[PDB]
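Taking it in order: structure first as structure tokens, then the write-up.
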Amino acid sequence: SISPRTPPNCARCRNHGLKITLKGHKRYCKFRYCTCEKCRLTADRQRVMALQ
Ligand SMILES: [Zn+2]
Ligand SMILES: [Zn+2]
């Protein structure tokens, strides 16, 4: 693996106040597909389209 530094807990569900540890989760994230502006802002934090 080239990413041994995984993020703690799932961020999709913390947006609402969830903490599952993201261990074998994602599909288990009640927010796995949420769309609120805190779940989109999250996926946005990881993706990078412009640098400053
Ligand atoms: Zn989650
Ligand atoms: Zn959300």
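Using the numbering of Swiss-Prot, the residues shown for chain A are 35-86, in order.
Cβ coordinates are placed from backbone N, Cα and C, and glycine is handled just like the others.
The mutagenesis experiment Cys47 to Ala or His is recorded by Swiss-Prot, whose note states: Abolishes DNA-binding. According to Swiss-Prot, the experimentally introduced change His50 to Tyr is described as follows: Abolishes DNA-binding. Under its mutagenesis entries, Swiss-Prot includes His59 to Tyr with the note: Abolishes DNA-binding.
Cα to Cα, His59 (mutagenesis position) and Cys47 (mutagenesis position) are separated by 10 Å.
The sparsest Cβ neighbourhood within 10 Å, among the listed mutagenesis positions (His50, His59), is found at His50. The Cβ neighbour count for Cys47 (mutagenesis position), using a 10 Å radius over every protein chain in view, is 22.
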